[PDB]
Amino acid sequence: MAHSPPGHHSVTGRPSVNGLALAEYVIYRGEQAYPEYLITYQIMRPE
Amino acid sequence: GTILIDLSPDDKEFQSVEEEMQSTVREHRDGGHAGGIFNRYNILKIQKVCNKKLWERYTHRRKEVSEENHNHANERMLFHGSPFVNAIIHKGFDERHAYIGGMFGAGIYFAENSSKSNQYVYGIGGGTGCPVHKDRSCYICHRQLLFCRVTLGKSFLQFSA
Ligand SMILES: O=c1cc(-c2ccc(Cl)cc2)oc2ccccc12
Ligand SMILES: [Zn+2]
């Protein structure tokens, strides 16, 4: 695992092309996330 | 140490988690190649993941971060899709769960868009799709995503395509 950029705790990937995309985020220490909900699902075929 | 508690669909907590899942689906630039073609999900179950040791590990780090960032953890709720979902819920996130070739370096990646995280449930690029039918767009096989509490602290902003 890499390290956060110095003076930071994470990286934010801001979409700069696809205006409909939301952000993605990266952490470099597993202790910085807790898996709070487990969601079981199917994707649905469009009609 | 992990216990999974089923939420009732009548429970407000079920409903708010479902709504975040469904409302953050978008179309992807791959036309559905990695994650499948869909506009919405059939949510079959939502479970709360309860592990005291992992929770304490998290809040300990969250306090450290907070104290380095003017008492602001910058905590978010984000999606994570992974083939290692079963290991993560029992043992926590770690180096084994990182995306080694990710655009932002080897770290653990999370998404605001549930459909982004859906792209990784069967592996990077959707791998070979579901174990049963080898179909990245399988409408039959049950998938699992995590909705996770994430401490961002001071986050480095990367503008990117
Ligand atoms: O949910 C994610 C899981 C992962 C992921 C990547 C590799 C591996 Cl081995 C496991 C999960 O990558 C993402 C990249 C961007 C946004 C979200 C994710
Ligand atoms: Zn299948």
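All residue numbers given for chain B refer to Swiss-Prot; the residues shown span 952-1112 in order.
How was it done? The header gives X-ray crystallography, 1.7 Å.
Note that Cβ sites are derived from N, Cα and C of the backbone, with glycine treated the same way.
In the three-state DSSP assignment, the secondary structure recorded for B:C1089 (Zn(2+) binding site) is coil. Under the heading Zn(2+) binding site, Swiss-Prot lists B:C1081, B:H1084, B:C1089, B:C1092, citing similarity to another entry as support.
For B:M1054 (mutagenesis position), other Cβ atoms within 10 Å of its Cβ number 13. Following the DSSP three-state reduction, the secondary structure of B:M1054 (mutagenesis position) is coil. According to Swiss-Prot, the mutagenesis experiment B:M1054 to V carries this note: Loss of activity.
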*Under 6 Å from ligand 2 by Cβ, which recorded positions from B:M1054, B:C1081, B:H1084, B:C1089, B:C1092?*
B:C1081, B:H1084, B:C1089, B:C1092
*Compute the centroid of the Cβ atoms of B:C1081, B:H1084, B:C1089, B:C1092, then list the same-chain residues not in that set whose Cβ lies within 8 Å of it, in sequence order, for the Zn(2+) site.*
B:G1080, B:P1082, B:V1083, B:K1085, B:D1086, B:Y1090, B:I1091
*asked:* Counting only residues 6+ away in sequence within the same chain, which have a CB under 8 Å from the CB of B:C1092 (Zn(2+) binding site)?
replied: B:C1081, B:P1082, B:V1083, B:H1084, B:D1086
_In three-state DSSP terms, the structure that B:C1081 (Zn(2+) binding site) belongs to_ = coil
